[PDB]
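S.K.: Pasting a structure here, questions to come.
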Amino acid sequence: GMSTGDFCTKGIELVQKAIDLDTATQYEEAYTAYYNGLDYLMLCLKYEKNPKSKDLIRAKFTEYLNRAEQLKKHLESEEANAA
Ligand SMILES: [Cl-]
């Protein structure tokens, strides 16, 4: 079955998908990918046994949580403006 490392990798892959969609301005789908990747990164952090990996993943978690919050606010503003 999936190792801790496998959960971490799935989170990294989902965040990379989000980053790419973000760059492409596909903000709704980027937000969803950030959300899903961040859940895997939280699981990674809880079980990670390598201290360097844990420190790096924690920094990425905070970085992309903040970006996801920015996209969520942007999407909410767009919805309000369109109404
Ligand atoms: Cl997704």
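One-based numbering along the chain as shown.
Technique stated in the header: X-ray crystallography, 1.3 Å.
Using N, Cα and C of the backbone, Cβ positions are placed for all residues, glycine too.
Under its mutagenesis annotations, Swiss-Prot gives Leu65 to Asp (Swiss-Prot position 64) the following note: Inhibits membrane protein sorting to the vacuole.
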S.K.: Over all shown protein chains, what is the count of other CB atoms within 10 A of the CB belonging to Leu65 (mutagenesis position)?
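M.R.: Summing over all protein chains shown, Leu65 (mutagenesis position) has 15 other Cβ atoms within 10 Å.
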S.K.: Could you check what DSSP calls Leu65 (mutagenesis position) once collapsed to helix, strand or coil?
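M.R.: Helix, per DSSP.
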